[PDB]
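The structure under discussion appears below in the form of structure tokens.
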Amino acid sequence: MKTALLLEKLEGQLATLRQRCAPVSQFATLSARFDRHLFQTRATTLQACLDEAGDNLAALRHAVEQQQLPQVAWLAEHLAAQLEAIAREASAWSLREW
């Protein structure tokens with residue numbers, strides 16, 4: 001228990017957010033307060049953030065087969081921070097378009 005909840009939330013939120021924020025590549029725009037630590041180098045726009053996150057979680061999922069647990073720590077921090085950063089911005093603007 002517990003450990004299973006964080007998994008459903010991470011994957012659940014990532015799916016929901018990606019769905020609601022799916023059609024954002026058209027007006028994807030990242031603020032000037034972007035952080036290289038929380039966001040990747042490619043993270044230049046909204047669509048870029050979601051895309052980068054998708055590639056991270058994907059590799060992290062398959063990495064389990066290569067016993068890349070030690071790497072899960074870093075990938076986890078980045079992935080977790082990414083979803084948090086996106087949810088934070090969307091939360092501020094509130095569900096009411098830009």
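Any Cβ shown, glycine's included, is placed from N, Cα and C.
Going by Swiss-Prot, these are the annotated features:
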MUTAGEN   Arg33 to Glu  Reduced loading of DnaB in vitro, does not complement in a priB-priC deletion
MUTAGEN   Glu89 to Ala  Reduced loading of DnaB in vitro, does not complement in a priB-priC deletion
MUTAGEN   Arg96 to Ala  Loads DnaB in vitro, does not complement in a priB-priC deletion
DSSP says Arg96 (mutagenesis position), in three-state terms, is coil
Give me the CA-CA distance between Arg33 (mutagenesis position) and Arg96 (mutagenesis position), in Å, as a whole number. 21
Name the residues of the same chain, 6+ apart in sequence, whose Cβ is under 8 Å from the Cβ of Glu89 (mutagenesis position)? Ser31
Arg33 (mutagenesis position) - helix vs strand vs coil (DSSP): coil
Around the Cβ of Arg96 (mutagenesis position), other Cβ atoms found within 10 Å total 5
